[PDB]
Amino acid sequence: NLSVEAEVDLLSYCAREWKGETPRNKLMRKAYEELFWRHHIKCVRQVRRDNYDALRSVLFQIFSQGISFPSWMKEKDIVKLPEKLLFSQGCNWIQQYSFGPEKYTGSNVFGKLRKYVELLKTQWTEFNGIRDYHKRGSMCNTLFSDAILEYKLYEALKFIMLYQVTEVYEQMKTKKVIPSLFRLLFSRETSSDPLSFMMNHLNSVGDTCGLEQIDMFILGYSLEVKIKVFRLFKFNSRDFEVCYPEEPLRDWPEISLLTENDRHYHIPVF
């Protein structure tokens, strides 16, 4: 039931899961050994459930570590963002949101977005007002054992990503300075504008694909969290340690994730 599986000793998992003599398996065991001895990661919580796994892993880290709302949410109310885009964007524009695996075609994308975004606001607020990490831990095991609620929070996060994509696109069109990552996003045909991004990429997250690397950048930027990732299959190479985004002069909160294939992001436990 629990989608962020119970912790297992890193060296045990490494020895049991990656037994063998192939060049790839040998490299994987060296990577995990590096994680243990150099970075003092003692255990691992596996996150391999569905195509929301990237969002599942990041959200788990935010709540478990007690990270609060990003700065731009201080002034803007989260629950009003669906209305703002309903207003700024077209009535048909917003009705094209499909809610990933729901493959929704009903008549109120607006009501659903507002409800789900409200649930994320409520849940996130509850975690912010708890200083004891243990209490947050048990709450996470409860939350991530309720897949129906999980999906609603993930679609809320996907909407927040879409909102930031729409904000930054408007900045680019009005000749404002924007992050090079967003300018890169809009250079791709299938994501040249927020509508294309939603229909061709975001609508698929959780249904047939997970978050791509560029999507991890958008998520971190949107939540103002530095997502540090150990890419184990790239051990002994430049991109073994990566951060989404690469905003050195940010002073944002930071979370760490482990991945063997850029598809599933396991939780490092110290």
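The numbering of chain A matches Swiss-Prot: 87-356, in order.
Quick check of the header: X-ray crystallography, 2.1 Å.
A Cβ is built for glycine as well, from the same backbone N, Cα and C atoms used for every other residue.
Per Swiss-Prot, these features apply:
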type	residues	note
DOMAIN	128-356	domain 'OTU'
MUTAGEN	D139 to C	Fails to confer catalytic activity; when associated with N-352
MUTAGEN	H352 to N	Fails to confer catalytic activity; when associated with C-139
### Query
Looking at Cβ-Cβ distances, which residues of the chain lie under 8 angstroms from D139 (mutagenesis position) while being 6 or more apart from it?
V133, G296, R349, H350, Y351
### Query
What same-chain residues, at least 6 away in sequence, bring their CB to under 8 Å of the CB of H352 (mutagenesis position)?
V130, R131, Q132, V133, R134, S143, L343, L344, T345, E346
### Summary
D139 (mutagenesis position), DSSP three-state class -> helix
